[PDB]
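Here is the structure we will look at, set down as C-alpha cells.
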Amino acid sequence: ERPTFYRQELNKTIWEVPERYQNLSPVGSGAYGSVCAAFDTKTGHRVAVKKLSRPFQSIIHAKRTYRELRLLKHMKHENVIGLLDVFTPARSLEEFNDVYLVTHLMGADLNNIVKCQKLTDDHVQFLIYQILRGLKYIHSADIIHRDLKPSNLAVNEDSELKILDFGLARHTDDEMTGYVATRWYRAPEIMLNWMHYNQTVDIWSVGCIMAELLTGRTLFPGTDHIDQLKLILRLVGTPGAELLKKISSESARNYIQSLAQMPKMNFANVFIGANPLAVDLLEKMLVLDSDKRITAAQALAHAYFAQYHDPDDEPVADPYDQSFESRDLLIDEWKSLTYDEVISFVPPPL
Amino acid sequence: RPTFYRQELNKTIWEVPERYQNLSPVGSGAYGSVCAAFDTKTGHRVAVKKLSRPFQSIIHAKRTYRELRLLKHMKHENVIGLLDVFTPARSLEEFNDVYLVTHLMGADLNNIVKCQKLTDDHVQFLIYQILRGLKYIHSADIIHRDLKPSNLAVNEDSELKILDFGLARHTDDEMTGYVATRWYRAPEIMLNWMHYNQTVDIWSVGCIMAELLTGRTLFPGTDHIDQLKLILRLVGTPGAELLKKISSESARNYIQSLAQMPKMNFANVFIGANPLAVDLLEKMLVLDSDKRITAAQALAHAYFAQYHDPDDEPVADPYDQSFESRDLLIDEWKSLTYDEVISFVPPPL
Ligand SMILES: Nc1ncnc2c1ncn2[C@@H]1O[C@H](COP(=O)(O)OP(=O)(O)OP(=O)(O)O)[C@@H](O)[C@H]1O
Ligand SMILES: O=S(=O)(Nc1ccc2[nH]c(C3CCC3)nc2c1)c1ccccc1
Ligand SMILES: O=S(=O)(Nc1ccc2[nH]c(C3CCC3)nc2c1)c1ccccc1
C-alpha cells in the first residue's frame, strides 16, 4: 500500500528501494543507468532494478527520462518489455531526484541462442511470429523502434520472446555507438537518409533477422556505409525509377543513380532448402521501397504463420498521446511531469 | 516404419502414424499437449502427448531427455507407462518432434469428487494406490514435486495411476508450466526453508486425502501469503527446532512477524471421520519434513490393513541419473534422446 524503504551501498552509490526487493546484486551490463537484480518477495520473482543516472541534468535528459517512462508505462503486451514497478524514495517533489525502474530479469538475447545455428523452420516461425505480433502492437501506438537487432530481443527457455529497449536513437545522426555490427540490421532509407520512410523500417530489420536465423550467417555484414549498401543491392537489386522519384534529397538520389545496375536475385537460390513460404515472406520484407514493403499486420496474415495466426489474439495498443513532443518547457516542468508519472503508477493486473 | 498423417489441433501440427485415429485435444500436459485417440491395432483408447518444442533450448532439451528416461524406467501398476514413443523424423538430422503414447484413463480425481460421494472404504483404496505408486517412484530417487488431483486418474476398475511427474529444476516460485495454481504444495518448498526430501509428496497426499474425506479443499488459498495462513491455522506455528533447521534467515523475518497460533487437534476439523484416517493425516500434515511419515511407512499404517500386502508393494530397478550432473549442448541432449526413441521396446502384450 505505502511501502517502507531501506538504504544500502552497492555501485559506490546509495540504493534506497522498497523492502519487498531483496538480495540486490549489481549484475549490470551497461552504463547510462545502473541495474541490479533482486528477489521481489511480493510476486516471488527475480527482477531487474534500474537506477536512472542524472535523470534531470539537462532539458535533453529531463525530456528523455519523461519520454522513456511514458512509453514504458504504455506498453502492455506479452511480446514487449513491460514495467513491473517505478518508484522514487522521495516523499515530495521538493525532495525528488532519483527514479528507479523495475522489470523482469529477462534471459539471454537472440544472438546467444543463434551462434551459427540454422534453427529449425518451426523454431524460426515461432520467433518471427512473436516479433511481428509485438511490432503490430508498437506500431499501432505510432511508435517506430529503429534499432531492432538480435540484442534487443530477449528469449525464454520456452522460446517466448520480448522486444526490449525501443528507439532512443531518433534519427540516424544521433546517439549511434558501434558503427560496425549495428548497421547490419538497419533499413537503407534511414542509413542513406531519404525522405521515403515509415514504420516498415522495423520490418527490414525483421527480414535481416529472419534470414540470419535460417542461414546461420549475418545477411548483410558490411564494414561501412558503402560496403553495407553494396551487399544489399547485390541481393535486392538497384532502385527502379518509381523509387528514384519519391526520394527528395538530391545528394541521395544522384548517389544511388551513380551505382551500376544490379538485378534482384532469386531468394529461393540464396536460401536453399528453405521453406517456400519463408522465402516468399523474405521477398516481401526485404524491399527497398517503403510504400511497397509489407507491414507488421500484413506479415502476420502471411501463410507462413498459418499455425499461429489468430487476429483476435494480436491486440493493438490504446491511443498514445505524444503531444508532449515538440513542447517547450523548463527543466522543472519536465521534472514535475516525470514525478506525476512515478506517483500515479499502478502495476499491471496479475 | 509406418505411414504418418498430418493434422492441426490447438495451433500445433500433429504428425502421427495411421494406427492412431480420431485424435481430439483432451486438455493440456506438462511441457506438451495431449490428444485422446483410438489405436486401430490393439483397439484401445490411448493418450498421445506431443512434447512442446523439445529441442529449442538447452533446458527443454534436457527436460525432454529426463522425461523420456523416466517414463521408460517406470513399470508399476499405479504409475503411467509408455505403450509407444515415436518421431516422424527418419534421421537425427531431421529429428525435431517427439511423441509419447499411454493408456487413456477414465477420469481424474477432480471428476470423481464431482461424480459421487466418497465412502471411507473407497478413499482408503484410492489413497492406498497413490502411496503404492509413490513408494515405487521414491525408490528410484525421484520426487514428483507437483502431485495434485489433476495428476491422478482412474480406469473403470478404479485402478489409479499417477500422471505427469515434476521437472527437476529448482524453478521455485516461477512455474515450469502454467502461471498461478498451488494448494497442494508443501510450505517448505513455497518458502524455500531447507533441504526438501521425498516427504513433500506425502504432504500433497494428505491434502488430497482430506479433500476426498470432505467435499471441500483443505487449503483454498488466494496467493502465497494467504496459503500460509491457511496452512498455519491448522498446523500451528513452527517450533524452535524448526526455526534452527530453516537455513534461510530471510524466512525468519516473516515467521516471527506473524501472529503465533497453536496446533489444532484434527478430530475437531475432520468431525465424524475415521480416527485412523485422522491419525494418518496428523503424520502426513506435520510441518517438520524429518518427522513427516514416508510412503513406505504409510502403507504399513492400520488404515490400509485391508489392502496392505508387503510382497506386492514393489520398488524400482536401479535408475542411473548421472546424466543430471552433466552440462551438454542441445545436439548432445538431442542425440541421447534420439538413441532412447530408437531403442524403445513396447511392453509385451
Ligand atoms: N552541461 C551539461 N549539463 C547536463 N548534461 C550535459 C552537459 N554537458 C553534456 N551533458 C550530457 O552529457 C553528454 C556528454 O557527456 P560526456 O560523455 O562527454 O562526459 P564524460 O564522459 O563524463 O566526460 P569526459 O569525456 O570529459 O571524461 C552530452 O551529450 C549530454 O547528454
Ligand atoms: O538497459 S537496457 O537493457 N539497454 C539500454 C541501452 C541504452 C540505453 N540508454 C538509456 C537511457 C540512458 C538512461 C536511459 N537506457 C538504455 C538501456 C534497456 C532495458 C529496457 C529498456 C530500455 C533499455
Ligand atoms: O502422464 S501424461 O503426461 N498425461 C496423461 C496420461 C494419461 C491420461 N489419461 C487421461 C484421461 C483423459 C482424462 C483422463 N489423461 C491423461 C494424461 C502422459 C500422456 C501421454 C504419454 C505419456 C505421459
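We're sticking with Swiss-Prot numbering for chain A, so the shown stretch reads 4-353, in order.
Here the Cβ of each residue, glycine as well, is placed from N, Cα and C on the backbone.
Record features, source Swiss-Prot:
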type	residues	note
ACT_SITE	A:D168	active site, proton acceptor
BINDING	A:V30, A:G31, A:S32, A:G33, A:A34, A:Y35, A:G36, A:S37, A:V38, A:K53	ATP binding site
MUTAGEN	A:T180 to A	Phosphorylation blocked
MUTAGEN	A:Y182 to F	Phosphorylation blocked
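Between the two most distant C-alpha atoms of the annotated ATP binders (A:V30, A:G31, A:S32, A:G33, A:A34, A:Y35, A:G36, A:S37, A:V38, A:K53) there are 15 Å.
Distance between Cα atoms for A:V38 (ATP binding site) and A:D168 (active site, proton acceptor): 14 Å, as a whole number.
Fewest other C-beta atoms within 10 Å: among the binding-site residues A:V30, A:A34, A:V38, that description fits A:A34. Listed in sequence order, A:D227 are the same-chain residues at least 6 apart in sequence whose CB falls under 8 Å from the CB of A:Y182 (mutagenesis position). Neighbour count (other Cβ atoms within 10 Å of the Cβ, all protein chains): 16 for the residue listed as 'active site, proton acceptor'. Listed recorded positions: A:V30, A:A34, A:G36, A:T180, A:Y182. Those with a CB atom under 6 Å from ligand 2: A:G36. Here the Cβ of A:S32 (ATP binding site) has 5 other Cβ atoms within 10 Å, regardless of which shown protein chain they belong to.
Spacing of A:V30 (ATP binding site) relative to A:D168 (active site, proton acceptor) is 18 Å (Cα to Cα, whole number).
Here A:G36 (ATP binding site) comes close to A:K53, A:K54, A:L55, A:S56: these same-chain residues lie at least six apart in sequence, with C-beta atoms under 8 angstroms from its C-beta.
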